[PDB]
Amino acid sequence: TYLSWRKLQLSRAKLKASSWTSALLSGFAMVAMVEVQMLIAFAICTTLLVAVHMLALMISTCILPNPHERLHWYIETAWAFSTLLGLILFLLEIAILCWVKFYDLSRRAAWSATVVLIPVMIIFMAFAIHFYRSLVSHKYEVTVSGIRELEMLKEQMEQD
Amino acid sequence: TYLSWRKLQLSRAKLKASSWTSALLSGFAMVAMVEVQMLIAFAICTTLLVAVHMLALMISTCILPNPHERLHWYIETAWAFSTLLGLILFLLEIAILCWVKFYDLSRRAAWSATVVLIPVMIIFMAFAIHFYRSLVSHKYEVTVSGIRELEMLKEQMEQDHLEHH
Amino acid sequence: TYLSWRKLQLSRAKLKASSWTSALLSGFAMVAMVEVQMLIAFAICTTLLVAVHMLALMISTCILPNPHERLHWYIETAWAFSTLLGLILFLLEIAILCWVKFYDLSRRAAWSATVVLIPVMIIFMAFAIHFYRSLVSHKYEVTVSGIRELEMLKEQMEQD
Amino acid sequence: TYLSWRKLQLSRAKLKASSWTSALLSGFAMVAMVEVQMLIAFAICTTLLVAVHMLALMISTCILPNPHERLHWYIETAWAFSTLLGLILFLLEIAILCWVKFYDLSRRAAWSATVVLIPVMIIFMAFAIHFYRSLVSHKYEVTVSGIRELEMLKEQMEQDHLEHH
Amino acid sequence: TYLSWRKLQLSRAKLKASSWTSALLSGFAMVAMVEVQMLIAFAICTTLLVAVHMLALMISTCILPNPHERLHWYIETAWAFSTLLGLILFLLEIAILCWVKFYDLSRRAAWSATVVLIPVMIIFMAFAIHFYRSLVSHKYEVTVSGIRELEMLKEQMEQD
Amino acid sequence: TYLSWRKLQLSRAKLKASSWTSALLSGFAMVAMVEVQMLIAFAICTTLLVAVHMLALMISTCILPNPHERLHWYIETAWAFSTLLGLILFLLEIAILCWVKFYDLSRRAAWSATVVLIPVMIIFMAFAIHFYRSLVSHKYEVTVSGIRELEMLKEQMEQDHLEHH
Ligand SMILES: [Ca+2]
Ligand SMILES: [Zn+2]
Ligand SMILES: [Zn+2]
Ligand SMILES: [Zn+2]
């Protein structure tokens, strides 16, 4: 009873927070584009960021009406993946904006900013990979896949 | 009990999230329009986006007071459809904006962006179609359904009144 | 018990969502006016939109402290009516803004936009009428009024 | 039990909605002022609107920790009054803005707008009056009420301390 | 049980509302500064306002993990004090902004606005004093301090 | 029961407030950057502020699905640290902005502002240090902790599968 209650309250706080950030990010970004008015990058990025988020939101329109377990994990992962694509894209977007503001003014600063992004982009890229790998395949293989990837790490910290 | 409780908490998280995003998207889009100040597209899109979203919001003004099951599913669906059209229109809106910001500067970028949207637009359009199809069909079933509930309400006042003497 | 609990939680989600959208719409609209700076229309519209919403909000200041049934339905309908007037006015406002942005630039587009609004404005106008008719009169007459309006529709779908 | 529970959930939805709108209106109005950049009016209004709303917010900082009944009703009323003044000031603020945007361009529109407001302003002013009247009256009752509660708190520590030995 | 439940739900509505307003005020103010671009005042004010609020927010990062009673009242008061400093600073900020907008245009209006602020600033200053006095010292002294300050008032209303 | 309930409601209010402020700060800062349009500082700050906050948000995407205790504390801490860095970066961001708005106009004000920040920055930095120190240490403990939980999950499917015949 406590488990089913906790699971349902988690889907409910996830719903409220998903719609929340998806809409606020999407909006703040659209406004960021009209306020300033590699450029193919800026356009595909803004546009992709808003589309990916609208996807997540719709996944919040449809999880509400809806064995059941396998379908709910596929939808859940599709939501989490669309959302993560949204955070990455929002980051890429701020990179491209430092770029666009600084292009004709200071190249050093712009390049510095887009660069400091790489390690975080790595962590982000990493997780996007786990959710994608989780989407096509079934829980087991990815569960073991995960144990392998973690165990190979257990060997590194000890050596040091 | 757990089922009726979960259903009610789902209409309640759906209410709070619906009003939320409808107002934030609508407001943000209107502001996006005034800030820049093929064009017939931009106007019809902004205006349609805001009208469709206000429709969703009102569906949150009226689900609150509310056999009942068929009528509540129709209304819920009118909400999901208004909401989804709003998402589509918002996406369309950001496309036309890349278009408008980039028109005289770089045609390549705008067209590239407007193109990469197509797979997502496909999924969105698909669902818009299913929801539309659910509405047109029960236009019959529901109207009646609503009559039966309103009648029962007219009858519940008649009984409640017969006891006052 | 479940009924009184559901009614109270509905007044509580309605409170939180009312204040939410009333304030966000009002604000977004005020900002839309200062950012651009038939015109009598634009002014009466912005001004009416913010006033109607502030009304709704105050109805959320006063439902909190408060047979009881008849008074709570009159207040509820006053809130719902002020709120609906707010959504319509927000729509009229975006019409007038396409108008104001496009006036000297492209008349075709502006007129097209204010026009596509009419069927939705019909549905909106319709509901504004039900709430107003509910405000002056008592539940019964409007309940029957509603059955009549719906039954006369039942005859149309069959013929086709 | 249901009554005390409902009362507490009402102070809790009132808290969350108060802070909500106070911050959004205040912020949005400040931004409305800097974006345009009879005038004495515009300044006193923006500044009063933001001060009155910050008052409401603080009343949400202090209701959280809190015979008790009289003091809690006074504070609740100080909140409702600060809140209502904020709504009035926001309305006044949008009027002065139609005024300021339209001044040199079209006098007719601004005056028309500032006029249609009058019935709504009447209702708002009315309530502002009732709440003000509730405050001035119990300035006496409550101060004492607060003393009695603070004393009882001083006494509850004295008893709680008498047992430590 | 009802008491511990109410206390916990109060810390929970305080958390959600604190983060809410702290972030919205901070943001609206930063944006107010870049949109316009005694001045030492404007800078120290904007900067202080955002710092004080970020403090409150972090106090919402740390109250979540955490006799216990004395520590929770010191943290609670630190949060309430940072928050109050934030509201005052937001007000001072709007004063300084009327100032900055009106300086070269109408001195009368600017001075009028910063002036109408004083009585409210008094109430604000008053409360900031109670929370500061509560931070350094223990509950008792401040509790009695409070009874004294209130009782000396009881004598004034009667005379009139 | 009350303890597990309180812990779960704390992760739930922390989730809702985390996503809340992360998105509002990030969006507001990006907009602050485009509106003005030593400089290497401004860019790295805006970009770092938005990246760190998106990190926090994602930590709200992943706490939802989730011995367990050690792994949940590590993740919670990664969240608190990403969140705190975000607050620091936002403060740094408003400093560099006073700097940038005031550079050619009044040097005195900008420097005064950037200076008064130092005590607050001290407290923030301090906590950033404690959280960082909690992370680096358990890099060992947790990875293993996670393995043990994932294994147990691999084992729970194996048992659940052994019964299907
Ligand atoms: Ca601008
Ligand atoms: Zn009779
Ligand atoms: Zn003793
Ligand atoms: Zn087998």
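Residue numbering for chain D follows Swiss-Prot, covering 144-180, 191-219, 236-334 in order.
If you check the header, you will see the structure was determined by X-ray crystallography, 3.4 Å.
Placement of Cβ uses the backbone N, Cα and C atoms for every residue, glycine included.
Listed features, source Swiss-Prot:
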- D:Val174 to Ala: Constitutively permeable to Ca(2+) ions in the absence of Stim (MUTAGEN)
- D:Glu178 to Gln: Impairs store-operated Ca(2+) influx (MUTAGEN)
- D:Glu245 to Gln: Decreases store-operated Ca(2+) influx (MUTAGEN)
- D:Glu262 to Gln: Impairs store-operated Ca(2+) influx (MUTAGEN)
Three-state secondary structure, which DSSP defines for D:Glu178 (mutagenesis position)
helix
Find the shortest Cα-Cα separation between D:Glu245 (mutagenesis position) and the mutagenesis positions D:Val174, D:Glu178, D:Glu262, and name the residue that gives it.
D:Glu262
Distance between D:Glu262 (mutagenesis position) and D:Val174 (mutagenesis position) at the Cα atoms, whole Å?
12
With 16 residues left unmodelled between D:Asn219 and D:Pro236, could you check how far apart their Cα atoms sit, in whole angstrom?
12
Could you find out if DSSP has D:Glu245 (mutagenesis position) as helix, strand or coil?
helix
When you measure from the Cβ of D:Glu178 (mutagenesis position), how many other Cβ atoms are you left with inside 10 Å?
18
Looking only at D:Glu245, D:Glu262, which of these mutagenesis positions has the biggest number of Cβ atoms within 10 Å around its Cβ?
D:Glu262
Row D:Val174 (mutagenesis position), column other C-beta within 10 angstroms, all chains, value 20
How long is the Cα to Cα distance in Å for the two residues, D:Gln180 and D:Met191, that sit at each end of the 10 unmodelled positions?
16
Go through the mutagenesis positions D:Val174, D:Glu178, D:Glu245, D:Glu262 one by one and keep only those whose Cβ is less than 8 Å from a Cβ of chain E; report them in sequence order, or 'none'.
D:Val174, D:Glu178
